[PDB]
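Read the structure below first, then the notes.
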Amino acid sequence: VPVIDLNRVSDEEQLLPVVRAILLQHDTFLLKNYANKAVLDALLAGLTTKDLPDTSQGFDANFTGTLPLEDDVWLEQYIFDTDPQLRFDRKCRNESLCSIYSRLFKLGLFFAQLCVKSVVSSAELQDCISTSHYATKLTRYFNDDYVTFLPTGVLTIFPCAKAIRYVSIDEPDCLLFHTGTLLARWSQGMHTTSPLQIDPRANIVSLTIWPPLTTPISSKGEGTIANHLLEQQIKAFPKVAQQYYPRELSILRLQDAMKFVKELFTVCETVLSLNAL
Amino acid sequence: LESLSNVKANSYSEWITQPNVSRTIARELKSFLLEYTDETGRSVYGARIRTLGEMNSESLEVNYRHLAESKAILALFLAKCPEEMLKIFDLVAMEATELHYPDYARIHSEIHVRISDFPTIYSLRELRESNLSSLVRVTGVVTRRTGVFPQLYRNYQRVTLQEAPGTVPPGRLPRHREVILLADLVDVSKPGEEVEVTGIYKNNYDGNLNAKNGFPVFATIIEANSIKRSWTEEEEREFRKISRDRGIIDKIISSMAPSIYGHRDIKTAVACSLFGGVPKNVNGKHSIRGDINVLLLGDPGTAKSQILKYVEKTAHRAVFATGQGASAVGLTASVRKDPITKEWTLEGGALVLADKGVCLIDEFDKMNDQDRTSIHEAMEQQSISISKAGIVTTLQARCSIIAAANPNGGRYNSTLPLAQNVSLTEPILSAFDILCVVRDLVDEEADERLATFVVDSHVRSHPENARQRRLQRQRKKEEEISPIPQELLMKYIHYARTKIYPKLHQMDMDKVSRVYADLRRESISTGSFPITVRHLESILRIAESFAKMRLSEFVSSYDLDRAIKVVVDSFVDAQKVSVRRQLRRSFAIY
Amino acid sequence: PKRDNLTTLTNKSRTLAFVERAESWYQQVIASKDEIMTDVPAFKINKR
Ligand SMILES: Nc1ncnc2c1ncn2[C@@H]1O[C@H](COP(=O)(O)OP(=O)(O)O)[C@@H](O)[C@H]1O
């Protein structure tokens, strides 16, 4: 896994060649020796020993709140977007999470812009992600079989690259940066990504960034980033989707079945051909 | 041009040998090696060539199915005439990788292609005549292996593959074939390994044998192209469900030998020996075995032999032996000549076959001490050491042992210790983990229960989509006598053995050490048998096996309690009658 | 189903036919407003 060290690569003219070399060969890379890492360790200690999640918040159709999972596992998730048209009023209820979020977003935002600049050839999309135009999702597991997920955000950030699988990563002093599918489709086929695997009982905290969700993915249709985020969230949380998005859940579940039969039919041609000869 | 390759007016090999067709598919092969798509994975072979040129590896690995998608008939021609197709695929892979890594020929002259994941699989008894001069995939056991010598130079090696130990039909010796290994594919396996190999099946003993004798004969060999040494989620959907059910350990034990009454201290010993423990090898120190050793000593009857017949069928790799029918050579190793290299070659015995398996020795007492000495060093070192015919080498013999025996005079002397009821010397007795002492003493309470079980066992096993109907009826009878269907248990045990490696918790250190010190204190107090560290080593092993039954990655307190019960009970029951009653009261808690 | 034991012309085309059959049927199903089936329904074998 590629490693980015601020003590060696910190300038834009230093980072941009490295990020492009990473994205054209890898979908996940490490950040090392970040000054805020020491503060994050203390903040994560409070979140695992004193800052118990508020279970009374519940979980809403906006995919925000404290969603209970199997084996009494709790998942605290918040979604925010700078666009006023989306009513993400259910902001984070914990200050320690906000303390980590601000530190991660301070440098991750620049990295997310670098990721877009590295592979997205569109000059219009160079500034699609900014301080006043962004969408972020904060996720935190809690406990009082690995889950496979494919983030759609441009950049996915973890404060600690430990117990994360895709092969396992056991770097306590390095942060984990991952790129989603939205960056891939805007890269004109130059970049693609792979899903990650995490233990839901590991209390992993994660942050993922999108451009504003109302931004259309392409001019060829009505598809927007909000639809792409909704697609991932419905696939990630089918039980919640049934209450609020039943038809979309059925359509998205159908896609996986239609993918299976295409893959199955691909193999079956070879088997019958071999017996024929 | 690709469509033109389909239109064939000659035989499969004849069309390929045409220079225009050969160059046609050479371009077609060259196009694919860089152009492929796997949705998110895209051109995986581009990365495959990238990492191969990074390593300068001679092993050109390819997946079979991928070629058949981009190039439909190109892969099928490779299957029907592997020798002709791989001949030019050598050059195509050379030129295609030189597109990414030029000047590769500056160091390496050839690129031998390694096919992988070939779908069609044959056994050593299915090699029909029609399979000659074709690519085949077979699975077997490495019995005989030759050394490494150059060939007209590049490395050469020769190996024999033998049928699976547990699948040989009655009345036949194990079928086996000679296999030809080429350079870069030497030392891939060692004797006792179970491997699957893909290669070409052909006859190659022509020449000197023709004029050697009248009606001359040849032999069939396999030219090893690529050798390999596996579950699905739908099956794990069943294993995980049962793993957390109530009384999982009791379902397992009660399903050992369904048509055998009682003897639950043996059935629990059989169950633990099937699952086994966790081997450990500390670097720079010695290793620790995980195999569980069981000794069945009892009076005539009591079905000690029938247990070893049930273990033979249920275990994955079971090798059955008898004390008198076996020999020292027939267990450790034998020697064969080989004209290809002219040095002596060694072929393994029964203990080498049962590596990572179970070795059954019926009537263990009747064999001579020289035969018995080999078995002792087999369980201790888990390896075979031999110096015969100028060959000095060591082979892996990691096998579990289940032994049945008889006491002196054919009846167990209840008033004397076990160490004075059999000719088996004490150092050999110490190699066992579980020592079961079965008595046959008359009592109408036990006899009515046992007889009514047996008289129903015979009326059950009496002989007399139809296949599905018969399997359903057999399943019904399996349920009537056992809680778990047998073939499921066979799969269930295999998954636990392969996947689960339960680990210790230091929280249970007090539970283990305190019991040991308490057991040691009573040893000097009463009894002649001194408690040894090997007993504690036995407790941990069976504790790990009990955890492996539940498919839990960590040792629980419940497993230790049952682990303590089995080892203490065997140690108490082997003592003389006067000492036996004192110890039962002292260990009523355990 | 082809009249010959093997034909690459009927291999890619039938694979494309399956893709065309699947993709077109995918668009047909999504037009429904009711709860769309999450899995492909199983074919029923006619009596021989
Ligand atoms: N405890 C038992 N319960 C049921 N049947 C038994 C039992 N012990 C022996 N038998 C019967 O006796 C036969 C086993 O005899 P055998 O294998 O010669 O015992 P051993 O070899 O230990 O002397 C089996 O066919 C079985 O039906």
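Per Swiss-Prot, chain B residues shown: 183-334, 382-458, 475-709, 739-864, in order.
Cβ coordinates are placed from backbone N, Cα and C, and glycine is handled just like the others.
The ATP binding site annotation in Swiss-Prot covers B:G543, B:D544, B:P545, B:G546, B:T547, B:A548, B:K549, B:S550 and is backed by sequence analysis. In sequence order, B:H508, B:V683, B:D685 are the residues near B:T547 (ATP binding site), counting only same-chain partners six or more apart with C-beta under 8 A.
Swiss-Prot documents B:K549 to A as a published mutagenesis change and attaches the note Reduces MCM2-7 complex helicase activity. Abolishes MCM2-7 complex helicase activity; when associated with MCM5 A-422. Reduces MCM2-7 complex helicase activity; when associated with MCM3 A-415. Residues within less than 8 Å, Cβ to Cβ, of B:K549 (mutagenesis position) and separated from it by at least 6 positions along the same chain comprise B:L541, B:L542, B:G543, B:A649, B:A650, B:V683. DSSP gives B:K549 (mutagenesis position) a helix state.
Within the same chain, residues at least 6 positions away in sequence whose Cβ sits under 8 Å from that of B:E392 (variant position) are B:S305, B:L306, B:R307, B:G322, B:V323, B:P403, B:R404, B:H405. As a natural variant entry, B:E392 to K appears in Swiss-Prot alongside the note: In allele MCM2-1.
Residues B:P545, B:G546, B:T547, B:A548, B:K549, taken from the recorded positions B:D544, B:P545, B:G546, B:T547, B:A548, B:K549, are distinguished by a CB atom under 6 angstroms from ligand 1. In the three-state DSSP assignment, the secondary structure recorded for B:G543 (ATP binding site) is strand. Close to the recorded ATP site, the chain also has B:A649, B:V683, B:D685: residues not among B:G543, B:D544, B:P545, B:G546, B:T547, B:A548, B:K549, B:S550 whose Cβ is within 8 Å of the site's Cβ mean position. Each of the binding-site residues B:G543, B:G546, B:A548, B:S550 was scored by other CB atoms within 10 A of its CB, and the lowest score goes to B:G546. When the binding-site residues B:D544, B:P545 are scored by other C-beta atoms within 10 Å, B:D544 scores highest.
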